[PDB]
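Accompanying notes for the structure given below.
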Amino acid sequence: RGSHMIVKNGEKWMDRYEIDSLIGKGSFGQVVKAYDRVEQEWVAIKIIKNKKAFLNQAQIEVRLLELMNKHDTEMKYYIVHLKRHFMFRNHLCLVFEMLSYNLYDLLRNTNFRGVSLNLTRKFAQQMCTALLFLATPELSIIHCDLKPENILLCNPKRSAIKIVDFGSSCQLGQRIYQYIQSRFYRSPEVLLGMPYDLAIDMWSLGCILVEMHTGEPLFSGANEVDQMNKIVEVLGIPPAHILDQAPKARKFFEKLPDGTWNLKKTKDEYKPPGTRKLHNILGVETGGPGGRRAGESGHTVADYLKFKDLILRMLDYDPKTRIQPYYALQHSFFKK
Ligand SMILES: Cc1nc(NCc2c(F)cccc2F)c2c(-c3ccnc(N)c3)c[nH]c2n1
Ligand SMILES: [Cl-]
């Protein structure tokens with residue numbers, strides 16, 4: 001009774017799946033680590049709730065990464081592999097490859113100190129490859145929920161990562177669901193109710209990489225007004241040419257005499273627009289985030305300037321000008 005299924009541990013499904021542990025619940029239902037008796041390998045099984053909303057979302061997710069499986073390319077390997085699917089005990093079940101803990105657990109491991117710029121660089125490259133694969137014309141898949149939680153390590157003692165959770169995913173010209181992207185990673189086009197393309201995932205990747213290295217969220221809004229006001233602290237007021245074409249622009253800003261845009265009141269107070277420099281957040285010249293990387297190998301001002309430039313390309317207010325996967329992979333921040 002209710003949405004969920006039966007958690008036991010030790011139970012064996014279809015004389016094939018030996019269930020030993022629950023990895024973690026999601027909005028969509030459960031994920032469990034089990035053993036495959038016929039393929040002789042470990043598997044994580046996504047158990048979708050017995051509801052239309054989540055089932056319909058699962059059917060899209062199934063369809064999208066089946067489509068990804070057709071492509072002959074090394075790059076497809078940065079997306080989680082779906083081995084098979086079957087309905088069982090009235091639940092849709094997706095069998096995936098076993099991966100490891102997410103990048104939010106890896107940050108919690110360091111007590112939110114952040115990982116090294118060297119590891120942040122490896123993550124940034126694998127994700128830029130993954131976003132590139134998604135952008136293949138035949139695919140043109142917009143994940144719409146990229147965040148540390150949906151980025152998983154393959155093995156806990158190694159740097160290789162993959163993207164998971166394509167329940168929220170759509171395809172370029174579509175406007176299916178009311179709510180897309182996690183608030184902290186929500187790109188400003190989505191905050192202002194403007195149409196969105198594959199550019200919104202690159203804005204999420206930008207916020208994620210800064211958090212990976214500083215150890216904390218770049219823009220941690222409690223609500224949508226908080227989110228925009230905190231993005232404005234770092235990047236200033238958005239372009240007038242953007243705010244002039246945005247349905248929800250007059251939620252957060254106000255048109256002035258000069259045809260200019262100034263902020264609305266705190267109601268009841270943020271740092272003035274663009275005064276919370278990304279220079280001091282990364283601490284390019286003050287020994288890295290909170291001074292914690294001072295003296296440390298591979299944490300030079302030169303290295304912090306290249307990372308800073310690349311993140312600022314990814315945090316472009318303009319989705320037309322924001323850096324695309326193919327070109328972010330040519331950046332000096334990755335230069336060999
Ligand atoms: C250790 C582990 N873990 C995994 N999942 C971790 C996890 C949770 F435990 C709970 C909620 C979301 C989530 F990604 C997964 C998934 C997975 C899971 C969900 N959706 C997709 N598309 C893939 C595949 N392999 C996994 N391996
Ligand atoms: Cl709000």
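FYI, residue positions are counted from 1 along the chain as it appears here.
Recorded method for this deposit: X-ray crystallography, 2.3 Å.
Cβ coordinates come from backbone N, Cα and C, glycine included.
Reduced to three states, the DSSP call for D145 (active site, proton acceptor) is coil. The annotation active site, proton acceptor is assigned in Swiss-Prot to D145.
What Swiss-Prot records for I23, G24, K25, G26, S27, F28, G29, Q30, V31, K46, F96, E97, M98, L99 is ATP binding site. DSSP assigns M98 (ATP binding site) to coil, not to a helix or a strand.
In Swiss-Prot, a published mutagenesis experiment is listed as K46 to R (Swiss-Prot position 188), annotated Abolished protein kinase activity. When Cβ atoms from all protein chains are considered, those within 10 Å of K46 (mutagenesis position) total 25, not counting its own.
Here Swiss-Prot notes a mutagenesis experiment, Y179 to F (Swiss-Prot position 321), with the remark: Mildly reduces kinase activity. Does not abolish autophosphorylation on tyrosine residues. Long-range C-beta contacts of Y179 (mutagenesis position), restricted to its own chain and to partners at least six residues apart, with a cutoff below 8 Å, are absent.
Remark: of the binding-site residues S27, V31, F96, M98, the most isolated position is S27 (fewest other Cβ atoms within 10 Å of its Cβ). Around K25 (ATP binding site), taking its Cβ as the centre, 12 other Cβ atoms fall within 10 Å, counting all chains.
With 3 residues left out of the model between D268 and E269, the distance spanned by their C-alpha atoms equals 9 Å. Selection of the recorded positions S27, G29, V31, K46, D145, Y179 by a Cβ distance under 6 Å from ligand 1 yields, in sequence order, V31, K46. Maximum intra-site Cα distance, ATP binding residues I23, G24, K25, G26, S27, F28, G29, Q30, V31, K46, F96, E97, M98, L99: 21 Å.
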